[PDB]
Structures are given as C-alpha cells and as structure tokens.
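Below is one structure; the comments refer to it alone.
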Amino acid sequence: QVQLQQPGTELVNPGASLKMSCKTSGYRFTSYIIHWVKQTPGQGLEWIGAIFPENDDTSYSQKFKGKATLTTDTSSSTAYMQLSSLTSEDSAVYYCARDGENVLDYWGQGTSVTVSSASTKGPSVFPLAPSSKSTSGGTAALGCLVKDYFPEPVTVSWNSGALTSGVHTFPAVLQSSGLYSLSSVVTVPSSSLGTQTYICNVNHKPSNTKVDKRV
Amino acid sequence: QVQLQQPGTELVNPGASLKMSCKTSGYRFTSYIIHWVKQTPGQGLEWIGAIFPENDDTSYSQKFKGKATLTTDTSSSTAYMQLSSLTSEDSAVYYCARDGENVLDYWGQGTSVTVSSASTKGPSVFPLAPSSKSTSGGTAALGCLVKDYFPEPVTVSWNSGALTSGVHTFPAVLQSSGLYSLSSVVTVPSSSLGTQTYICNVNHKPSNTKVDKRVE
Amino acid sequence: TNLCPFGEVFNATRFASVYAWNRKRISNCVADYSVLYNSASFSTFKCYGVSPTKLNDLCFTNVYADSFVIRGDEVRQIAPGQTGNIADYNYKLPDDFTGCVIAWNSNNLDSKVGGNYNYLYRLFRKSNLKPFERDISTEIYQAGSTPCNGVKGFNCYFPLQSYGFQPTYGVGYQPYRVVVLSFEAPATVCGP
Amino acid sequence: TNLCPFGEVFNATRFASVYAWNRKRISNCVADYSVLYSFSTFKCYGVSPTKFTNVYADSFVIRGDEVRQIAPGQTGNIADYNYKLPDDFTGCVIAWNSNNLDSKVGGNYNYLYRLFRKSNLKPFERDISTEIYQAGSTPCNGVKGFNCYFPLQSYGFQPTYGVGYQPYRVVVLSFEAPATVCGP
Amino acid sequence: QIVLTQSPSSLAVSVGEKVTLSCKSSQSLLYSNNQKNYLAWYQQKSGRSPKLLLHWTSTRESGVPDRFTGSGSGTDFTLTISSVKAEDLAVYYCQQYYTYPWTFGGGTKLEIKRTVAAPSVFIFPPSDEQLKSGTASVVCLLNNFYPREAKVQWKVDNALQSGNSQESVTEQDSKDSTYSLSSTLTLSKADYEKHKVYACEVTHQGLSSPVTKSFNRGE
Amino acid sequence: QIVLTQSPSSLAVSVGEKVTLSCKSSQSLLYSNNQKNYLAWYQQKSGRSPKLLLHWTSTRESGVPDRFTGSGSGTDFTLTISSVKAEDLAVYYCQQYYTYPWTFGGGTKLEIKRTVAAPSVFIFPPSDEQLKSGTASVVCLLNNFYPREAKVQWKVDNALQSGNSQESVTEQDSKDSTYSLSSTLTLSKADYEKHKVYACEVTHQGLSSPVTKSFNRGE
Ligand SMILES: *[C@@H]1O[C@H](CO)[C@@H](O)[C@H](O)[C@H]1NC(C)=O
Ligand SMILES: *[C@@H]1O[C@H](CO)[C@@H](O)[C@H](O)[C@H]1NC(C)=O
C-alpha cells in the first residue's frame, strides 16, 4: 500500500512560483529517496532531481539547477518541488517517484501545470443522442459534449464506471475562446437503448465541477 | 527460571502407547495447571486437555477423550500425557504449556512423535564443495549433504556456531527409502576459501550420531 | 485492680476457625502471665521478644488475644517467619513479633465420631496474607484463566477445606486450640 | 571457588561504543545481585527484581534518551542497528550517568552509533562494519556522495548538555546443561 | 552526464511479431564489483504514469509478462518483446542509474500494424439545450478505422464550410488497434436556423468515395 | 465446542503495511461480570513454539512490540499490525479461554510481498565418499530469490531428467523476505560414470534468459 499522492492540476500566473507536493504512505519516508521527473505533452521523460528525506541532500540535472528546489517535511511524510519564474516551457506534467530495490517502481499519478493568467471555467455538458439511423449495424452511437472549460483536464466516465467498452473520449481541442472542448462517445447495442440507461459522468476538478448527464 | 522441558523426539511402533513427559522448574508445580497441545506438520494448533497438579483434575477435548490420559508426579514436578493405539494420524508435535497469570505464556519446545515400525538410523554426511571455476562476483557456496536418516530431526551448524550468516539449512525430504535427506549451504567470500576452514557439525539426537565434515 | 478476663479466651466452649480467627482487646485490667506459664496445661507456650518468666511485671499499651483451632502439625506455622497453608493463607505473624503463642490439644472437645466438619482452613488464595490479616471470603478460587461464575468446575474450586477432626486420628491431625497474645492509648495492662 | 567479577565490567575505566559493544562471560564463580542493586536504571525481565548456566555481561555507552531502547520489543536506531534484546529476554539491564567521565569540552567524538543499516540486527548481533551505506540504486564504491553515506555518527558528548543527550553506561546481564554461576 | 540514445524513435509492428528496442550509452553502465549493468526499462501507455518492466537490464518486475526480456552489457542494451500483443502499445524508455545525473532515453513509440478498416460514420444534430445558449454544435464521428489518415469537410446546403470546424483523433485502441475522429462544426443558433442540410463528407482508404452523412434541421 | 474462524488462512503484505487479521466465534466470549473478552492471540514463527501476544483481546504482554494491537467484543475480534516488519512473518492463532473445551483457530500466515529477486544458481558435484557407497547425488542451489516459483530442469548430456530429482524450499527469511531452493538429482554410480556433462537449468521471473550451471566428471 505504498502510495505517492500528487495534486492533479496547478494553474499558475506567468512569472510566478509554484510548490507542488508528493504525499507518501506505506513506508518509512526517511528510508527512501524521492525523484522528480518532467514530461512535456507529446514528449519524453526528463529527470529534474532527487532528495534524501533523512538529510535533505539533493542531486539535480544541469537544466533544473536554479529552477527547481527540492524540500521535505518529515512529519507530513511529504516531498515538495518549487519552480521559479514560470514560463510556457514550465507547462508540463511533473511526476514524483520513489527509489527502491527495484529502482522507480512507485510513481505518482502526476501533477499537470498550466502557466496561464486565465481563470478556471467549468464545463457545459450537452448530450449527443442516439439517432434515428436505426439500425447502424445493430450498434448505435451516443455521447456527451463537454464544452467551454479551462484549465485541462476534464475526466469523462460512463454509467459510473460500469461502461468501459466502446467508449472513446477524444483529446480536447483549444477553441479561439481560450477554452477547451471534448466529446465522449460510446457504441452500444440498439436493443439496449429502450431498456438500459446511459449517463455520462464529467468531472472538471480545477473548477470543482461534476456533471451527470443522461442520454 | 520458569522452564517447561519435554523430550524432543519419540519413536513409537504402530498399535502401541507412548507416555511423554513435561518436567517443570522455576515455580510451585501445584500452583499452575498444565495444558497439552497437538500440531500436525504444516497445520494448526489443537487443544488436547489440561491437568491441575494439586488434585489431578482433568478436562479433555472430545476428540482426545479415550486417546489421551493426563497424569502428574508432584515429587518430580513432571506432567505426563499418555496416547493409546498410536496411528500415523497421531504423528505430530505435542506441546506442553503452563496457564499462568495470563493464559499460556510458558510453552515447551515440543515432542515430535513418529509412528513407524522402522528403526532409528543415523545420518551419512557428504561434502558439497565450492567451485574452482568461481567466481560470479566474489561469492562462493559450500555445503553438507545429510542423507539416509530416520527419524527427523537433524541439526546442522557451521564452524561450531561461529558461522551464522549466509547459512541455509533446507527442510528435509522423505526419499522412497523411507529415509530423510537435507542439504545445508553457506555463501562465503571466495577469497576466504584458502584462509578459513569450513566444517559442518551434524547432530542426530535420535541416534546420538554427531559428525563433523570438513568442506574442501 | 480488676483481673483481665483471659478465662473468656482460653476457656471458650467453642473456638473459631483459623480463616475466621477471633481477636479480643485486653485493656484496663491486671493480668498474671506467669500463672498461665505455670498453668502447665499447654503443650506450646513460646514467647518472642520477651521471656515468659519476666512477663509477670510489665505494662503494655495494647494487648490483643487472637484465638483459633488448627491441627497439631500446623502449630509450628503459628510463629514468626514461617511458611505453609496456615501461615500463607490463614493466620500470619509479623517478623518483628513481640508476644506469646500458647497451644493445647482439643481432641476431647473439638473431635467427633464421624468427624467435626465445623473447623475449616483456606487451601487456596491468590496472594499470601499480610501480618494480622483476616479473609473470611467463601468465593470460588480460579486456578486458571477461564472464569467461574460462582460455580465449580475445572479451574474453579471452593477455597476452604475441613479438618474433619475424628477421635482416633494421630496427634498431628488432631485439633489444637491456639491463643496468640500480642503486646506493643496509654498503658492499660500492667503485670503485678 | 572464585568471586564473580562484576567489578571488572561495571567499574571498567573505559566503555565501548554501542555498535562495538563488549561481552564478558561470567562463569565458574559466586555472584550476588543484592550487592549490585547508584544506578538510574535496574530493570529485570523474565526474572523478578525483588527475588543460570552462564551469565553474559554486555557493556556500552548510549545517550539517556536511548536507554528505553535496551528492552524487549523496542524499536529505534540503537535497537534496530546497534544492540538488540530478544522479545523472550531473561536478564537485567542496568544504566548510570557517565557525564563526568564520558563528556569533554568541545565534545567527545570517540563514542559512536550506527544510524544506517539495510536490515535490523538479529537478537545479540554485532556489526563493526564501517562500509559506506547505499541509500539508493546508484553504486557507492567506497566513496561518499548522493545515496552514499558513512554508516556511523558521533554522540559528541559535551558537559553542559541536557541529561537526555548525556552519556550513560549500560550493562545488560543475559541469563543462560550443568551450571557454573551460582548465587551463594 | 550519461547520454542514452534509443533507436528507432517510432516503429510499427503486426501482432505476433518479435520486437527488439535499443538503448546505447555514452559510457559503460557495468559495475565491476557486482558485474551488473545499471539500466532500467519503463513502459508508459497513453494517459498513464510510467511502469517499470526491467531493472539491472534483465530483471523483470512482478506481473510483467515473460514476453518482455532484457539483455545487453556496457554501452549496448536491448528490450525484446516476443509476440507483441495489441496492449503492448506504449512508449518504452530506458533509464541509467549508474551515475548522477540520472538520465532517460528519448523513447520508442510502439505502434501496431493492422488491416485497413473503414470508419463507421455517424452525425449528431445539435441538442435543444445547447440552442437555448445560442450556440449550435454539429458532431460527426468517424469510428474504429485504420489507417489514421482521414479528412472531414462540412457542407451546409452543398456549400463547403471553412473556419468553423475543429477535429480530434484518438490514440490507437489497446484491443482493435484502430483510431476514431470527431469533427465539430460550431455555428450561431441564428446561422443554424437559416440552413436545412448539414452534411459531413468523409475521406478514408476503406471508404470508396468522399462519403456523405447528412441530417435535415427540424427533421 | 466453540468454533473460532480465521480469515484469510494466508495473506501476503508489503513492509510498512497495516494488516488486520480476524477471529470470529460461534459463541460470545464476553464475560458480563467484568466486561472482559476471553480471547487470546499467539504468534508461531517457523521452527519455534507459540508465543502469547495479547490476552483479554487487547492487553499486550511485556516484551511484545507496540505495533501489535487487539480489538473486538462478543463474537468478532481482530488483531492489527501497524507498519508490518519482515520479522513479523509467522502464523497467528486466536484462542478462547471463556469455556473449556479450550479452542484455537486455524491460523493465518503472514507472508511478505517483496520485489522480484533473481536466483543465484550453484551446482555441486557428487562426493568421492558417496560414490564408494554406490549412489550419486547432484545438488543444485538456487539462492535468495522472490517470487518463490522457480523451475529447475536437470539435463545429463543434454537429456532431460524426470523422476530422479527432489526439491526443498526454505521459509521466507526474516530479513530479506527471500527464498532458497535445493534440488537433488539422485542416480546410480553406474549411470553417473556413463555420462559426463551434468547441468542444472533454472527458469524464474527475475531471469530474462534461463541460467545453466554445469560440470564435467573429472574437471
Ligand atoms: C480455665 O479453667 C481452669 C480450671 O478452672 C483454670 O485453671 C484456668 O485458669 C482457666 N483459664 C483461665 C486462663 O482463666
Ligand atoms: C565500584 O567501586 C566502588 C568503590 O570502590 C564500589 O563501591 C562498587 O561496589 C564497585 N562496583 C562493583 C560492581 O564492584
């Protein structure tokens, strides 16, 4: 039950600083060193640095010296990374990982940092209804439209997790508004449309908005 | 010095009866009751019964009533369990324990009873020599093969008790012969093979056989 | 000037059981101890911290006479620094004991054909009695972890046993009446 | 026929570091403990303090805050990596303040402890290893660096320190065929 | 700083094929004392954290299928998958732990080859709830298609539309090795009610034409 | 007879994990007079006798570590280990002293889940002394490995052997939480002197390639 927990999203005004956490559980914090890794979307993994929780000794890549400061709180079992003077390059997913006998077996889910002066906006969810093309192969397509949201990301689930088959959630596209939009579609039997009930669950954690929409 | 002492091993012919001892020391025998517990290998603990040494009052499990008789000798401070009509199912470790201030805090080592018509046979110790082709990283394994012994158990020590780290004494296996064989191995620095001398000490308390074999 | 009422303690028709031992305060009176020592009706008359001979002229702040019946073998235990059932769980004397233990055979009075079941002793106790401590409890003794519920069974036993004094028994198992005189409120018991 | 030498352990001028603890076998002699029982700690386990084939005397110096760790079932750097007592221990643990002898102005750095080990010590085990400790996947090669640390630290006993961080001399007597150590 | 070079950056393989991935190091990752090579292999599937598959070059972690195997010494190392499965779709990275700074390779993206699959084309008319907001969004779904190349053009009343459409393509599926596309045409409610036929024109290899999916507004 | 049911019979947990073990009784073990529950907990490490950890459900014995805690009332009781340690590998038993007959549960074996460690393979030739007795034993040691599952194949002159080998596995270590395995190939002196290359091939999760250790009679 070794768990490394990171905040999912941070919205940072440009030119500002951010400190991001890596709460740890299931192990003695002082015993294991914590590594920090950066992945820009569509790009590979970059090592920023490592901290030993016992003495706070630090090792860093040349690029992150003076950009990243690694710190530790023994009581909270939490590791922190602070970045300075944030710019567009600093917009990425930052990962916390734990060294062990197996190297980096334990990784966090990730923290996505968006460097924007923009404001959090919640999504407006509208339905894509199964249409009178009955039947499109014995199979019918239905979905939800998630629109007008910032920052990324939004999570879409179907039937509270029960529906995982035939579900395609499309990558978000930035509209001219500066707001993102996505579509989630599920392919289901046309026989089920009268009987089964299909509800999409949309969560935009940055705006603290959860929407359940039935199709 | 509260001590409950039981014989380590007993060999019984099938159809016969075994009386086993639990000598007690360090306390007034009459003051504390003695419980008897059975463990079949790889399995859990089963209560047989209890005796109060003052009046010889006894309580038994329905399974062991008519199989187990509990007795005491006040002068010798010894408690006894007699088992009757021994069968292979009665082959197990029998433990004696004292109900003290808080349940069973003082237990004995346990008596392993083997029900067999076979005789006690002492071990043959053969050397497991390290490889000259070594090394894989500076570490070498040497060992002793203890073979053709009945009944269990055998104890192996390395260098008269000095060598405790890197030692793996494997669980014994029953061969088709009806005799047990085991291996004891120690991982040692390869550099030490010329300097230090490795001798294994094998004891089979059932046969009073003690063997010291030098490896290389 | 009024003589102390030792006759009440020594010549009581019925004596008490050792577990339920009886204590009488002796105060505001004059007692001749030597008369008892030369009474010569006593198998045991041992004085600790004092001599029977000089006892006749002395005064004490408080005198307690403790009276009970035990068996003849157990008279040795009614003494300082002694161990055994009577000493451990029935009647205990202090190591710093100043006083006299007097005992006599009571087979003529305390023994019956068929047995005298009235006299009792404690065989079982969780702890040893501290000096001059009386436990008259009749609760079931737990020799094990399992609870009793006031009911007997394995691990659960009544704590008192009976001497069952019978006339043709041997002298050790025969009844003995014991009076322990304890001496240390101004002095209220002067010897002549 | 000889008087057992408790004095050679308790009144020893010099005491060992906890990692390098010393053991003396007490045997073939007469031993009295009412005489021994001047000491901050005198706890007996498995036996009664108020009331054995061989006796072993283990002697070391630790800080006062860490005397509690010299007990059965105790977890801490001293129990975990320096001196371990079995949970089934039968014996007596005695300790006393040694600030007068084991503290120095500027510090006494001659008393040391193990802060780092891969495994907890087995009961009655001694590690006198001074090898660099690897806290990470990267190899150390006998050289300090990140992931690479000397395993031992110094108490640095100083005279004006608080009692908890002050030096304590601890003797653990372990009680363990025939018999050659008899209470007279 | 030790430099890890992975070749190739991307490769496409059929299911059942053996794959050999390569990591080359600027400096030897062999340690003389243990004779072990300090390299680790990671797999990151889409939208997920990296997973350790192998450590010390050849050591598989618990739960890793035996198809994944590690070999190499010094500067040259290889990750071998015997019989790749569709779920093996991921970017595979090598990391060195011999010296600090710790370094990772660029990664190899494993793509899966599959037979051509025509898309299934569906059109979704704007919801009444959205029209209340004054915005109409028409969504066209191209579903379960290989290869990825596809074009969608929107024709309102047979007039080609420009500047009002945005498209998103999914990553390859873990099971069918296929891609899906969504084109959204966004118009004001006012423009939506001025036109009747909204059509999605689809171009794909498995499709034998520029194919049209259409709906009439109000119908 | 009171019945104590322990679930699970076995569990595997990581170091630093919290373990809750259950004891369920057919009858209530609560004594109304004292509000005490007459259940006890014991730990039996391999090769050792049972040791009392807790009495009256929650009362820990002297010397027992603070991590061990007991809880419950009536019929449902639990033993909690906070931050499980590697030495905590043992079989834990629950006993009732409320009534005689005294009863014990089946037991729950705490096993430690660790990181895969590949085996170190060692081959030992038959001794000259054993041969004088007419029997040859070839021993293979696989040392310090997790997971426990490992396969040993005996090949003589590249001939797979069946029915001539017996294996033993050690219990998990109190420190490294690993396992060690011994296979003994037993064959006649005659068969031994008829062939030359005696080899042990080992397959395990930690090994990407099979590891063979071999010897030739006379080398
Ligand atoms: C008890 O009675 C006898 C006979 O009368 C007498 O001699 C004795 O003194 C009496 N006991 C006491 C202590 O007065
Ligand atoms: C240590 O010396 C002092 C003074 O001579 C003495 O009182 C003490 O008993 C000695 N300790 C031991 C254990 O002999």
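Here Swiss-Prot sets the residue numbers for chain D, with the shown residues being 333-369, 373-386, 392-516, 520-527 in order.
If you check the header, you will see the structure was determined by X-ray crystallography, 2.9 Å.
Backbone N, Cα and C define each Cβ position, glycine as well.
For D:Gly339 to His, Swiss-Prot lists a natural variant annotated as follows: In strain: Omicron/BA.2.75, Omicron/XBB.1.5, Omicron/EG.5.1. D:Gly339 to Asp appears in Swiss-Prot as a natural variant; the accompanying note says: In strain: Omicron/BA.1, Omicron/BA.2, Omicron/BA.2.12.1, Omicron/BA.4, Omicron/BA.5, Omicron/BQ.1.1. Swiss-Prot documents D:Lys444 to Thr as a naturally occurring variant and attaches the note In strain: Omicron/BQ.1.1. What Swiss-Prot says about the mutagenesis result for D:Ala475 to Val is this: Increased resistance to neutralizing antibodies. Among the mutagenesis experiments that Swiss-Prot reports, D:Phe490 to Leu is described with the note: Increased resistance to neutralizing antibodies and human covalescent sera neutralization. Experimental mutagenesis is annotated in Swiss-Prot for D:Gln493 to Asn, with the remark: Reduced host ACE2-binding affinity in vitro. A natural variant is reported in Swiss-Prot for this position, D:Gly496 to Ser, and the note states: In strain: Omicron/BA.1.
Sorting the variant positions D:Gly339, D:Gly496 by the number of other Cβ atoms within 10 Å puts D:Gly496 first. Distance from the CA of D:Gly339 (variant position) to the CA of D:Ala475 (mutagenesis position) is 42 Å. In this structure, the recorded positions that sit close to ligand 2, with a C-beta under 6 angstroms from any of its atoms, are D:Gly339, chosen from D:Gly339, D:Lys444, D:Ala475, D:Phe490, D:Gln493, D:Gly496. If you look at the deposited chain, D:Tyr369 and D:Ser373 flank 3 residues with no coordinates, and their C-alpha atoms are 8 Å apart. Ranking the recorded positions D:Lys444, D:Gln493, D:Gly496 by the distance of their Cα atoms from the Cα of D:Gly339 (variant position) places D:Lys444 first.
Within the same chain, residues at least 6 positions away in sequence whose Cβ sits under 8 Å from that of D:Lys444 (variant position) are D:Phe497, D:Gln498, D:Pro499.
Its own atom aside, the Cβ of D:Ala475 (mutagenesis position) has 22 Cβ atoms within 10 angstroms in the protein chains shown.
Less than 8 angstroms from a Cβ of chain A: among the recorded positions D:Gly339, D:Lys444, D:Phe490, D:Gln493, that describes none of them.
Following the DSSP three-state reduction, the secondary structure of D:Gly339 (variant position) is helix.
Measuring straight across the break, from D:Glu516 to D:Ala520 at the CA atoms, gives 10 Å, with 3 residues left unbuilt in between. With 5 residues not built between them, D:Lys386 and D:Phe392 place their Cα atoms 14 angstrom from each other. Listed in sequence order, D:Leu452, D:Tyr453, D:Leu455 are the same-chain residues at least 6 apart in sequence whose CB falls under 8 Å from the CB of D:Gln493 (mutagenesis position). When the alpha carbons of D:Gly496 (variant position) and D:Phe490 (mutagenesis position) are compared, the span between them is 16 angstrom. Using a 10 Å radius centred on the Cβ of D:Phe490 (mutagenesis position) and all shown protein chains, the other Cβ atoms total 13. Annotation note: D:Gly496 (variant position) sits in a coil segment as assigned by DSSP.
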